[PDB]
Amino acid sequence: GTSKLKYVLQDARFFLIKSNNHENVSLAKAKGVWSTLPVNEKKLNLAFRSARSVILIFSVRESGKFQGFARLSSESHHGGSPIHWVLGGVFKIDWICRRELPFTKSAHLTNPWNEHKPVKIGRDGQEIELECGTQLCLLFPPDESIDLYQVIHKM
Ligand SMILES: O[C@@H](c1ccccc1)[C@H]1CCCN1
Ligand SMILES: O[C@H](c1ccccc1)[C@@H]1CCCN1
């Protein structure tokens, strides 16, 4: 079904994350963490405090695809377990979908906060307007390995 997914996304904010390599997205998928540049870290911390869900939608540059999406479970924090990224604070994230979506499937979605360009277009950290972001997340193939019960309880 899609009902719990729609519930998690209700009144959410959405941000495009552009990564330079699959290895870092793989690490994020395995460890449930993300780290970004200071300008985006500040924006995400602000969004985390005000919105009931903040959703990161990931895309590896030149892949032509999104690799999935996740919900922030914390603000950024320093001093924790180190992460062997491929070269700020660390956000904890809960994955909602670890399956890919090709850009060809989102060609009908425009992002008002980026001049109504197709939603695949955007710098790392670009905010995606609510309706566009909701519809983008609903386009991903269902990830039947995920149980959103525990995510709902964190809201
Ligand atoms: O956001 C990126 C970045 C690039 C340069 C300086 C700080 C942060 C990368 C780093 C690991 C995962 N995300
Ligand atoms: O998407 C809409 C928009 C965005 C930018 C210019 C005109 C119209 C509005 C914005 C808030 C709610 N929806």
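Residue numbering: from 1, along the chain as shown.
The backbone N, Cα and C atoms fix where each Cβ goes, and this holds for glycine too.
The Cβ of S19 (RNA binding site) has 21 neighbouring Cβ atoms from other residues within 10 Å, across all protein chains displayed. What Swiss-Prot records for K18, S19, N20, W34, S35, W85, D124 is RNA binding site, and it gives experimental evidence as the kind of evidence.
Every protein chain considered, the tally of other Cβ atoms within 10 Å of the Cβ of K18 (mutagenesis position) stands at 16. Per Swiss-Prot, mutagenesis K18 to L (Swiss-Prot position 361) is noted as: Does not affect ability to influence alternative splice site selection.
In Swiss-Prot, the entry for mutagenesis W34 to D (Swiss-Prot position 377) states: Abolishes RNA-binding and ability to influence alternative splice site selection. The structure shown retains the original residue. Long-range neighbours of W34 (mutagenesis position) (same chain, six or more residues apart, CB within less than 8 Å of its CB): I17, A28, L56, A70, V90, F91, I93.
Quoted from Swiss-Prot, the note attached to the mutagenesis of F66 to D (Swiss-Prot position 409) states: Abolishes RNA-binding and ability to influence alternative splice site selection. Counting only same-chain residues at least 6 apart in sequence, those with a Cβ under 8 Å from the Cβ of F66 (mutagenesis position) are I57, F58, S59, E100, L101, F103, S106, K120, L136, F140.
According to Swiss-Prot, the mutagenesis experiment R123 to F (Swiss-Prot position 475) carries this note: Reduced binding affinity for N6-methyladenosine (m6A)-containing RNAs by 9-fold. When secondary structure is read from DSSP and collapsed to three states, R123 (mutagenesis position) falls in the coil class. Around the Cβ of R123 (mutagenesis position), 10 further Cβ atoms fall within 10 Å across all displayed protein chains.
Apart from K18, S19, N20, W34, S35, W85, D124, the residues listed for RNA, the same chain places the Cβ atoms of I17, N24, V25, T36 within 8 Å of the centroid of those Cβ atoms. Ranking the binding-site residues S35, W85, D124 by the distance of their Cα atoms from the Cα of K18 (mutagenesis position) places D124 first. Taking a Cβ cut-off of under 6 Å from any atom of ligand 1, none of the recorded positions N20, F66, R123, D124 qualifies. For the binding-site residues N20, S35, counting C-beta atoms within 10 A of each C-beta gives the highest total at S35. Annotation for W85 (RNA binding site): spatial neighbours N24, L27, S35, criterion Cβ-Cβ under 8 Å with sequence separation of six or more. For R123 (mutagenesis position) paired with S19 (RNA binding site), the C-alpha to C-alpha distance reads 10 Å.
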